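Asks: Structure provided below as structure tokens; questions to follow.
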Amino acid sequence: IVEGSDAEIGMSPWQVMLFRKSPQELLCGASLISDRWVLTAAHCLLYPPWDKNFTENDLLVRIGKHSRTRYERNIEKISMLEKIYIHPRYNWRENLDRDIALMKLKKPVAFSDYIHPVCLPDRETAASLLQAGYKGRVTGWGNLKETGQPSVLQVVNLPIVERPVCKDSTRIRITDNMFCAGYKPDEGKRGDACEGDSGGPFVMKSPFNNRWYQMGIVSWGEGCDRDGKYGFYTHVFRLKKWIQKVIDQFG
Amino acid sequence: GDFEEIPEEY
Amino acid sequence: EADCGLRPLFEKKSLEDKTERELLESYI
Ligand SMILES: CC(C)C[C@@H](N)C(=O)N1CCC[C@H]1C(=O)NCc1ccc(C(=N)N)cc1
Ligand code: NA
Ligand code: NA
């Protein structure tokens, strides 16, 4: 996260760290959506241009974390993957369209002050909240700059950007399964997601029921926090049918 | 690398 | 689920975090 701040304890208790077993390192962010399902970006798990193709046994999920590098005894929980599900129409060849994946945990994780699931939007919440200028929040342990790495989880709040501005900011083909967020050069303030923040959640707090909903997944960008560029997010609500289908078919 | 080792159990 | 999106250390205790209000204020 670029130009963010340290998170408060328990501020994002749905934050998941995807962790490579050997060599032991951060791979991506992710989110807890129930006691056995974690949501992330497909590209975290599969990206052939970079010879990335992870299997369940390559990985661990670490939940309840604050500190990036530290083992957070008595607080974080570490879970094994039972199964990975990548969107069957994830477009890794071109623009990361449908950049979404589910991970099923071997055993249910125990909720705590630091571990709690985020909500997934229903149609009405998404219609009401996914509007240009409305702010969401992104969190992660990714790079602090586009060139270091943070000691603890970082947070930044960012305004959704109008689709023609998103489109005119890049040469990549943008789809209805994406949205972009960030400040305009004129707006002064700044901030963005960056490498390492991938797969983490873009959340909004519903003013109707004061619950947090995950509207986006950190997906892609060109550089980090560049003037005139915006971060792109997987549009969770648009891909919801596939999400429920997977959880319904594989419980 | 900069990461603290996790319990071998995981 | 039933209690998704309500954080134990904030909503469940009626405590606000330091910048959630910035989000509220943009929901115009
Ligand atoms: C081919 C895609 C559409 C663009 C590429 N730069 C990209 O962003 N990729 C290529 C493969 C994986 C993904 C990535 O790096 N995601 C990490 C990332 C980068 C930038 C941001 C940002 N908001 N600035 C967020 C995540
Ligand atoms: Na364009
Ligand atoms: Na920018």
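Chain B is numbered as in Swiss-Prot, which gives 54-63 for the residues shown.
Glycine residues also receive a Cβ, built from the backbone N, Cα and C atoms like all the rest.
Found this in Swiss-Prot, in case it helps:
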{"type": "MUTAGEN", "residues": "B:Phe56 to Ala or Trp", "note": "Slightly decreased affinity for thrombin"}
{"type": "MUTAGEN", "residues": "B:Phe56 to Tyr", "note": "No effect"}
{"type": "MUTAGEN", "residues": "B:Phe56 to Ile, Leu, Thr or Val", "note": "Strongly decreased affinity for thrombin"}
{"type": "MUTAGEN", "residues": "B:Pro60 to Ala or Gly", "note": "Decreased affinity for thrombin"}
{"type": "MUTAGEN", "residues": "B:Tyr63 to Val", "note": "Decreased affinity for thrombin"}
{"type": "MUTAGEN", "residues": "B:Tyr63 to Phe", "note": "No effect"}
{"type": "MUTAGEN", "residues": "B:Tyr63 to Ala, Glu or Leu", "note": "Slightly decreased affinity for thrombin"}
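Help me understand the surroundings of these features in the structure.
Replies: Non-local contacts of B:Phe56 (mutagenesis position) by the CB criterion (under 8 A, 6+ apart in sequence, same chain) are absent.
Mapped onto three states, the DSSP output places B:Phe56 (mutagenesis position) in coil.
B:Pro60 (mutagenesis position): 8 other CB atoms within 10 A of its CB, across all protein chains.
The 10 Å shell around the Cβ of B:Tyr63 (mutagenesis position) contains 13 further Cβ atoms across the protein chains shown.
DSSP classifies B:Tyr63 (mutagenesis position) as coil under the three-state reduction.
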